[PDB]
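Enquirer: First the structure, then my questions, so here it is.
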Amino acid sequence: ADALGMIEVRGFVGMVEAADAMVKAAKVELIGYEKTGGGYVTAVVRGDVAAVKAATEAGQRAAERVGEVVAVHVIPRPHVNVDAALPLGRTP
Amino acid sequence: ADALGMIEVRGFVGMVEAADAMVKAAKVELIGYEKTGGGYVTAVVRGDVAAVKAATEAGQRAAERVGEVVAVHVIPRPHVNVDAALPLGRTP
Amino acid sequence: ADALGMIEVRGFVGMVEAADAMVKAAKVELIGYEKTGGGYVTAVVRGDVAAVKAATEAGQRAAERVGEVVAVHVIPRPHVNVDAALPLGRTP
Amino acid sequence: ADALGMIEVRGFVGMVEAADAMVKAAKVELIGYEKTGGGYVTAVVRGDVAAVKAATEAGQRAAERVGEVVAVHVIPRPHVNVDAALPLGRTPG
Amino acid sequence: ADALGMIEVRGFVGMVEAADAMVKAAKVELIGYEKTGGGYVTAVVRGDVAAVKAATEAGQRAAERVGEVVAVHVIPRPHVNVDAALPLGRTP
Amino acid sequence: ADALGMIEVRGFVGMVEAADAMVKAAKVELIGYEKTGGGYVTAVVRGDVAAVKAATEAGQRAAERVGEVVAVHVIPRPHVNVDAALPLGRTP
Amino acid sequence: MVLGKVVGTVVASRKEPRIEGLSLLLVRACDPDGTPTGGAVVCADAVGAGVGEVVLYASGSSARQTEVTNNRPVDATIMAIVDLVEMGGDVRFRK
Amino acid sequence: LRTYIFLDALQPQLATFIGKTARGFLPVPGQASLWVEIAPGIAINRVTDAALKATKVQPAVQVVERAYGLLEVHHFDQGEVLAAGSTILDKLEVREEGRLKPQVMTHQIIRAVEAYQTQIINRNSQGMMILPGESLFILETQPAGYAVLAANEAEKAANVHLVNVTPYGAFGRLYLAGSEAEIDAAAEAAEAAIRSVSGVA
Amino acid sequence: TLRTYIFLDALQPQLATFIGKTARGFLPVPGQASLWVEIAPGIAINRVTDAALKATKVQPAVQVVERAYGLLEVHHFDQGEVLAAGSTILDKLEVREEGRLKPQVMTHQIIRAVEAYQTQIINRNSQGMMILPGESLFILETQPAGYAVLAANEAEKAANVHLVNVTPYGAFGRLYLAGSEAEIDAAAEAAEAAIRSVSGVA
């Protein structure tokens, strides 16, 4: 379906700055975040691939100057099982 | 019955990339993911005996770049009790 | 009131490998697993005491290949208050 | 035909641990063992090349704890005449 | 079914010593001896798991004073296919 | 009488791999195998001289990598007494 | 060394200071059938025996032959837990 | 001489592609074959007739375009095909050990081939179809004469379906396609056969 | 004149692989829903294709002008699109479902233990998977030609065989199938039951 941008920040402030810069930086839909415990939270955005890529590469710049960005990755087309099994939005 | 494969990554982003490459690399069902807290999240796939092996050997490659891979392991034929007592897809 | 094997692994994947090895070693009953947070997962096993002893010794050897084994311990017969006040699958 | 997996151990005990690890490790069929004298005993399983490969690897890593392995080898597609001439459990009749 | 104790000795007097100690040590059925040729003779004993686990350790202690022991092992729960196509006493 | 080819190996795994290469390599007849004790097992194929001389080369080259080739030899025309006395398959 | 059931627990308050941190158990000696009949000795746990288990204990100088009870005034210690009792071909007691 | 291999007994599927590809006698599965690529490729037209007349063999394949001219001769008796091989290697007066040793260039397995790759791979029609969702082993042997031999050694090793084996060219590209375990079991034997030949470097 | 109108609910992967190997158009993948329409004369099939493409979002692969006949394949993952395209095709020709010709089996045989000297001929005559020596062979000819892919598809849905050749355009739709005796027998039973269970005009 739509692409999959997500960045993981050890801390909530860096992840909120990430989500704000991603939804201001291009046309992506912040479907939410995920808590894997231990300080980590992961912000997830969905959209078309150029907007998702331009959103993550600006959210990483804006959340790098706040907190501890663990990992940034963009999936251009996730498989239908990954959308159907994981809390990423677009679950049928 | 079906063989079991697991990738454990300390982040959510690495787990999503591992789960994506496991499904894209072999005809292998993605059951879901188990959170254990502390960051550590495990993606659990299940399928043929060698398809799951190629899926883990290609999901490990993908998750080592966008994350920190803790444990990769394939069980070629797990017991009836393991599927009956753990959240691993084939619970009757 | 049978015995009690516990293998604690800081990974989920090492826990499931210890689980499969404990079940495939002897005739023991695997209830499930306890998530105490922070990564630490524990696999719990019930059976007569020598079967549990050999089961945990096989499960520790299979789990040292995969993950970090915290503790392996066998109680020959837990107290009635232990089974009634801790989630160990023999609650009346 | 079915894939062929053998583990030869210089000892009966390592052979039995190898055969038990093979039949618990995957979905194979322990069809028997071959005594060739001198202490050499060969455990033979039949199955599928994925299953026989994944079983024979665990049989080797469990038979090294007990005895000594001499040979471990998987034949993914043995010929018809070899199943007809050697005691390999898929003999017609 | 019943657990499986085996002691393989290169001598023959060592095998009778080991089989005698494994019978005297616990309630274990002596179920035979396997002559694999070339000196190597295996005593195969078979009973319950606590019985075999005590008996086989005692037979290991006794066989090492009389000959050269080759291998000592216990399978706590032998698979059905193992007992089928092997001369281990509990074949149907 | 057909030409005669034999590969003797210490081991049974080496003999089965040699017999597979001899049968798959040319149009010969795998008769059986002679167990001369001590772990030595000899594989005996019989067929035309070029067929046996190709089967023998391939069986030697394939059994060198799993085992312990003792002697490898091709008789193009065995004597009638050799077939009548020794168990080489063509006993009238 | 004789086998008996662990009947009870004994909680000493003012004790010899070496044996603090050491659990005490009233073991009454049982027959190999498994029914307790005899005198109850307060012996020290070294394996983890609870109430109702059939144990061996050993009294004397060989009650100190453990890392736990090395130079302590321990008259008897529990060295093993009975799983099976074979009596001439009849298993009288199982765990 | 760039390559001189003797496929002693052709497997049941390599000869089907040899019948779907060759310009000459169609090989039956599986008689024998001798493949010999000898540079330059204008002496192959004069070496093929001597081997066709001196033995009972039948020539199956032909030259390469503006290169050394390969020749695969297929007889039922392996003695006749070996005699035709000695005749073709004595017409050029080169030694049988003077062949160039085969060098593996690029082996790569691609598991779970998508349907797009299935179309773009099946469009180049040589052998058995790509079957979307499979594996695909694609090796390359240098020189191109050895590659068909690899196609035999992957058919006697596992139950893999042969996609294409181009023996005619500068390097021999061989793609096979089966299930994910049989393709690994076949690629191991293809590499272990192409890396076991003897000759000059 | 509508000759063949057959709706395939799901493409089995050897048929979709064969169409992706030998078609002039947008290659279909396995799992899709397909539709085969053969009409006469074979140049009104461009008008049929234009109606189906302007109505729905189905996608064509096989659009073949034969000597007298004309074939159209359309396919999409959503069966509602393919059924709406078929409704538009039947409305453009102003015919119905049962206006098609009833398919006739004019040659069905099961050849067992095929020699190598026949498999080499069959291999240099086809485009699908290679028949191997010793395998059984099921040959099938259906009139009209467009129903043969139906006889292909149900012969793979109910068996595990290899597709050797299928020619769905011409005077006789031809079908070759290789495999073991039980699998060719199951595929033959399924395909002969699939052709005879199609109503139409005799």
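Following Swiss-Prot, chain C residues are numbered 2-93, in order.
So how was this one determined? The header says electron microscopy, 3.3 Å.
Cβ from N, Cα, C; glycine included.
As annotated in Swiss-Prot:
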- C:4-88: domain 'BMC' (DOMAIN)
- C:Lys28 to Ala: Forms larger hexamer patches, increases hexamer stacking (MUTAGEN)
- C:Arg78 to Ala: Forms smaller hexamer patches (MUTAGEN)
Enquirer: Provide, as an integer number of angstrom, the distance between the C-alpha atoms of C:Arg78 (mutagenesis position) and C:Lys28 (mutagenesis position).
Expert: 17
Enquirer: Would you count the other C-beta atoms found within 10 angstroms of the C-beta of C:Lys28 (mutagenesis position) for me?
Expert: 15
Enquirer: Using all protein chains in view, find how many other C-beta atoms are within 10 Å of the C-beta of C:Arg78 (mutagenesis position).
Expert: 21
Enquirer: Could you tell me how many residues in the domain 'BMC' (C:4-88) are helical, how many are strand and how many are coil under DSSP?
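Expert: DSSP composition of the domain 'BMC' (C:4-88): 35 helix, 26 strand, 24 coil.
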